[PDB]
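The structure under discussion appears below in the form of structure tokens.
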2 protein chains.
Amino acid sequence: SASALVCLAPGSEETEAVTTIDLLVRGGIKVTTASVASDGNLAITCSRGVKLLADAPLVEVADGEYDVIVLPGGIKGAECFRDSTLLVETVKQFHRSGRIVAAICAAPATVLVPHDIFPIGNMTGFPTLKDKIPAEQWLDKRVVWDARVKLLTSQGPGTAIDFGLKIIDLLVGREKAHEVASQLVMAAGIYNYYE
Amino acid sequence: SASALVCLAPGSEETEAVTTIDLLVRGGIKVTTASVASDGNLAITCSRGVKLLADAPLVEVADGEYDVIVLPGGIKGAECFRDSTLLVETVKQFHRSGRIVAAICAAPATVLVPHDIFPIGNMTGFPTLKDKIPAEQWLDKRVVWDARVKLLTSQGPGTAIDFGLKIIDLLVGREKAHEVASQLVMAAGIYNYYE
């Protein structure tokens, strides 16, 4: 019965968003995609021109029963997220209500830091944006999970598998993470959750 | 400069398709997505439910100036490709005219082998479908490039980066492939075009 809300804005990074969605569905997690900062328009043009159709406007789904809210990166998508009062409030509400916030690539530095959503609490993001993340919070790691604040972060398009697998591990369990990983033909240095 | 025709069908594997498109654009390759939906529909529902929009129906663009035709996997999307006379015709024409055919995951075994498009040449594909590739052609490599017949194949969602980078190497060159790789935060077991 686990579910995820995956946010999409103009300029979101399509590999990050789609890889994550696909893995979550492979993990048996129900995914809803939400259009952010488009006044309800479901057509989203991503950072390298891939066009997606979101399921619903964020304002219609923000109050639902999801276990995780996912913020893909892509600098311009992340800026839309940052500048959306609804997005920011929804992320805060997910946190305060004991749910997971998952953010990749530009999203940590661009969305979470300026709004002080997670002012203590370990976090990563795209490495060339390292300086935008407070020194004491930064870790240069493919995926960072801070259970104290239920914050999952990750670094880039190439870490989207690692990111999605950790969401599965947290929501469904290790066995299912391995089941999913085992069918992807993953590169050798990525953790596969085996026994 | 270089261009790529990326085919899409109902049931295409969205991580494979989108990762490839993203990397090709990062490589400076002009990408056109073509719907192989039998009715010409462009709003494609992929294998895990992601809704992608194709630029054009295949009939309108099959005759274009492209250096490579790319066949994503996904079982039902590859079946659509196999069962499309225009798709098969187009792949044969790319091959006979000295251009590249690139196929990942289910596409080699489902599209290429039944139509005997490559009676000679090394190929890979999704490992659980290995028995569907003639033993004399099968290799268990993340990416297989057979220059003799200009056939590029790859194995799964987790090899989509490897696949896309090799397309860049072939269409643009090693420098650009390395440039793109270096932006991704990719895992250590993916060749990064250094040396």
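Swiss-Prot numbering applies to chain B: residues 2-196, in that order.
Every residue, even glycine, has its Cβ placed from backbone N, Cα and C.
Annotation source Swiss-Prot lists active site, nucleophile at B:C106, citing a curator's inference. A mutagenesis experiment is reported in Swiss-Prot for this position, B:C47 to A, and the note states: Is not impaired in the formation of mixed disulfide with a sulfenylated protein. Has a monomeric quaternary structure. Where Swiss-Prot documents B:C106 to A as a mutagenesis experiment, the accompanying text is: Is impaired in the formation of mixed disulfide with cytoplasmic and sulfenylated proteins. Does not complement a disruption mutant. Experimental mutagenesis at this site is recorded by Swiss-Prot as B:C106 to D, annotated: Does not complement a disruption mutant.
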* Cα-Cα separation of B:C47 (mutagenesis position) and B:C106 (mutagenesis position), in Å? -> 14
* According to DSSP, which of helix, strand or coil covers B:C106 (mutagenesis position)? -> coil
